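Enquirer: Take a look at this one; I'll ask things after.
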Amino acid sequence: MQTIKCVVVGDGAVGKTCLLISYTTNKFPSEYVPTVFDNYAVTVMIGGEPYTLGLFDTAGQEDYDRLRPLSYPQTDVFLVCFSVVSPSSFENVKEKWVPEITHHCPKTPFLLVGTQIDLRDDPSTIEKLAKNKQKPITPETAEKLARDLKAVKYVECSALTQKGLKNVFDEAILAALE
Amino acid sequence: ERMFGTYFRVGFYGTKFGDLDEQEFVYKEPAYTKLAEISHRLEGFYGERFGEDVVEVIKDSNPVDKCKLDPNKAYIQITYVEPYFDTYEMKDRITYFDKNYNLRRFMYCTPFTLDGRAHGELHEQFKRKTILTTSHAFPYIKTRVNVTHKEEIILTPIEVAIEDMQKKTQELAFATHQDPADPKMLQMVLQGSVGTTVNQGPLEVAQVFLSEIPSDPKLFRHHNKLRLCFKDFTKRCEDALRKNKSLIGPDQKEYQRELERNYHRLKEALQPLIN
């Protein structure tokens, strides 16, 4: 068959783009050749068949609230993104992002992607956020959020330790085929 | 371009590797094997043996300086690489049907600033193209074969701008002239060219490099090339815009209207610097 339209929404500085460009180029977040253009293509193999995944990258600013949903038509699957050590961004998933894609696309599947999970079990950031009365997001407190919101499932990854990186995108493709 | 399969460089650093220490291979994996995959395996396999906590993985591509490395730990550097060809070698991989036959040169790019950072501003960004030569050549009896020579090339930031532009001019070019068309792949390329929201957009490239005509004409052969690459780019965006107008239905009409509007807004700005 053909390309899968996967639109990726979330707050800037959850490193949402940082991971798109690093999975697709087989680079660590330290060595990807930076660009000026947007969106990234990637071929993943799945059951021996190779599917191509068009990755549509969207600004998380209010300033684009008017323009952004122009990409939403003909989407196949959504990656809604937050960083597990930025609880500003995990609130904007309940009350900005998931409402937005489900208002223009009620029948389209979406996934909850937590990112930067290396900085969770990192000492210098845990008490750094606690030193403003905040703990990072446990997978528990996100797994329910996704069941609450009728997401296809929760996934989390690190661009840096590659952990669960491949799973994020395998599930996105799979969710597009249902 | 994995008719050829997937290739990574693998460097082994540490006395605990026995005879592998200071040896450097190019591994040949199945097609579409991802960096996570191999790096999971090589850490998983020397985890099971030396203890999880001494297998450290060099998430880098700058050449390993032996000093900075804790001599107690076992270091594996892993870098994705692509088969590197002559312009003569490549031409023949076009016209005759078998193409997987003398893979001995492998290329990777590592980005830097003079600052010692990896990434900088559009005018600070450098790139080192490295070419690895292996001892034997793929396809081969073993799946790894080690590296005997090595060549570094440096691209001045404007040369980097050109390679970025060229690749995306061709990405359009391909997504336009292709049967049956792929609309989602085409709009994905197209929107990320003329209607960018996140990265710097192509205009800032013309602005940072094409604004002043350089004196030193060794740098003029660069200024011009970027000037002409924007001309090819702006011609391929039109073609792509046109072609997307064919493929869309009613729901994407405002989408295309904005993609169009985004383009003429840009060609507008571009025209001073291109001419």
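Cβ coordinates come from backbone N, Cα and C, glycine included.
According to Swiss-Prot, the protein carries these features:
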- A:10-17, A:57-61, A:115-118: GTP binding site (BINDING)
- A:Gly12 to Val: Constitutively active. Interacts with PARD6 proteins. Does not inhibit filopodia formation. No effect on NR3C2 transcriptional activity (MUTAGEN)
- A:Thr17 to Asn: Constitutively inactive. Does not interact with PARD6 proteins. Inhibits filopodia formation. No effect on NR3C2 transcriptional activity (MUTAGEN)
- A:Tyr32 to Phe: Abolishes AMPylation by Haemophilus IbpA (MUTAGEN)
- A:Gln61 to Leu: Constitutively active. Interacts with PARD6 proteins (MUTAGEN)
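For each feature listed, report its degree of burial, its nearest neighbours and the pertinent distances within the displayed model.
Expert: A coil conformation is recorded for A:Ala13 (GTP binding site) in the three-state DSSP classification, outside any helix or strand.
Within its own chain, A:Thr17 (mutagenesis position) has A:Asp57 as residues 6 or more apart in sequence whose C-beta sits under 8 angstroms from its own.
Annotation for A:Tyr32 (mutagenesis position): spatial neighbours A:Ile21, A:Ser22, A:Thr25, criterion Cβ-Cβ under 8 Å with sequence separation of six or more. A:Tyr32 (mutagenesis position) falls outside any helix or strand according to DSSP and counts as coil.
Summarising the environment of A:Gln61 (mutagenesis position), the number of other Cβ atoms within 10 Å of its Cβ, over all protein chains shown, is 12. Annotation note: A:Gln61 (mutagenesis position) sits in a coil segment as assigned by DSSP.
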Enquirer: Short of 8 angstroms on C-beta distance to chain B, which of the listed recorded positions (A:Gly10, A:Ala13, A:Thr17, A:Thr58, A:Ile117) are there?
Expert: A:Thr17, A:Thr58
Enquirer: Which whole-number value in Å describes the distance between the Cα atoms of A:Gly12 (mutagenesis position) and A:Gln61 (mutagenesis position)?
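Expert: Roughly 7 Å, rounded to the nearest whole number.
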Enquirer: Do me a favour and check the Cα-Cα span between A:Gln61 (mutagenesis position) and A:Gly10 (GTP binding site); whole Å is fine.
Expert: 9
Enquirer: Give me the count of other Cβ atoms within 10 A of the Cβ belonging to A:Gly10 (GTP binding site).
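Expert: Excluding its own Cβ, A:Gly10 (GTP binding site) sees 26 Cβ atoms within 10 Å.
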